[PDB]
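For reference, the structure is listed below as structure tokens.
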Amino acid sequence: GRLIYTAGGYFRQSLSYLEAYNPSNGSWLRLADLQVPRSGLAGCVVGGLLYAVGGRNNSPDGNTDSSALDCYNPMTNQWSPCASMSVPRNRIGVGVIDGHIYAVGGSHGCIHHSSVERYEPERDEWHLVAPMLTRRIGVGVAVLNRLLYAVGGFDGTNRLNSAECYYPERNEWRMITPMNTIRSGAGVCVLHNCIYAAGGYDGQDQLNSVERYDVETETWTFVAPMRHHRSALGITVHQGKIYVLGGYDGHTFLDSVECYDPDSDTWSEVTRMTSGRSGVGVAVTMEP
Ligand SMILES: CCCC[C@@H]1CCCN1C(=O)[C@H]1CCC[C@@H](c2cccc(-n3ncc(C(=O)O)c3C3CC3)c2)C1
Ligand SMILES: [Cl-]
């Protein structure tokens, strides 16, 4: 069985929680805390291991952007530090290609990064790759067909509808068709042949809308909206369904977990996180 792991997030201050949801029975397990509280991080999985990447500790007595990469082994229920990134990256996005982790964009104080770097677990090493064409924080990242997509975010001045694609073998970024909606701090994932962008902030309002990019048609199409408007949601895929976790609706830090069924084009509530939070990291791996 596989679990949806949520790491970190924010309510009143950045959080250390690691919790695992089992779709097969509705259950939540609390697991070993992160060593350092963090919101605005990303999660990903490589070789069964769960990684927490970047973020920021928003704490009553200091705010510290994170360059940290930390590894959770479900077999041991322990977090281990890995090599740190070149730079702190709060409000980060990440994607895995061929066993390597791409850390994309994010902020360090008022610095809005266009830089991108790549972690190799076998060497425990980060290396910079070509920067994005746009500075992006609160950037959604997805991998489809071994290409890396950076979608929306905030460039230091404007929230963005733009998106771009990284071609590893050319070490080159190129624009793709922009979304139909400006989205910063959305949830971005892949399902079948499409990149989904769910929720986000458009400059004025938290969004419930959801659109998807078909790489063959190069167009974005709206699908059914989520039940909740959400910015800084977590998102993942578990057995062919999109799950969105938490976020902020303009009023409440949501505990709502919703899932999307592409065949009926419907969103439904599936569970509730143990407490409302935004800016979590999310990924899927084996039970611990
Ligand atoms: C410490 C900040 C105060 C608490 C804020 C305001 C009330 C709701 N609240 C949050 O929920 C934040 C909690 C920490 C993580 C943060 C977070 C995560 C990931 C992406 C982004 N991000 N990046 C760009 C933009 C943008 O505005 O364009 C955003 C904002 C829209 C989410 C922000 C959210
Ligand atoms: Cl923040």
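Quick note: numbers on chain A are straight from Swiss-Prot, i.e. 325-612, in order.
Just so you know, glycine gets a Cβ as well, placed from its N, Cα and C.
Under DSSP, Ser363 (mutagenesis position) is assigned to a strand (E or B) in the three-state scheme. While the structure shown retains the original residue, Swiss-Prot records the mutagenesis experiment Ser363 to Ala with this note: Impaired interaction with SQSTM1/p62.
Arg380 (mutagenesis position) falls within a strand segment according to DSSP. Taking Cβ-Cβ distances under 8 Å and a sequence gap of 6 or more within the same chain, the neighbours of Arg380 (mutagenesis position) are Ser338, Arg362, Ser363, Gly364, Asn387, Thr388, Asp389, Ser390, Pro412, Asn414, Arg415. The note that Swiss-Prot attaches to the published mutagenesis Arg380 to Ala is: Impaired interaction with SQSTM1/p62. Abolished interaction with SQSTM1/p62; when associated with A-415 and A-483.
For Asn382 (mutagenesis position), other Cβ atoms within 10 Å of its Cβ number 20. According to Swiss-Prot, the mutagenesis experiment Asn382 to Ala carries the following note: Impaired interaction with SQSTM1/p62.
Look at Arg415 (mutagenesis position): DSSP puts it in coil. Around the Cβ of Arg415 (mutagenesis position), a 10 Å sphere holds 27 further Cβ atoms from the protein chains shown. Looking at Swiss-Prot, the entry for mutagenesis of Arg415 to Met says: Impaired interaction with NFE2L2/NRF2.
Annotation of the mutagenesis experiment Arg415 to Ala in Swiss-Prot: Impaired interaction with SQSTM1/p62. Abolished interaction with SQSTM1/p62; when associated with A-380 and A-483.
Quoted from Swiss-Prot, the note on the mutagenesis of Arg483 to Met is: Impaired interaction with NFE2L2/NRF2. Listed in sequence order, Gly476, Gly477, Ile506, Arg507, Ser508, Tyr525, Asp526, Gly527 are the same-chain residues at least 6 apart in sequence whose CB falls under 8 Å from the CB of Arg483 (mutagenesis position).
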For ligand 1, which among the mutagenesis positions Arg380, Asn382, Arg415 have a CB under 6 Å from it?
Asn382, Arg415
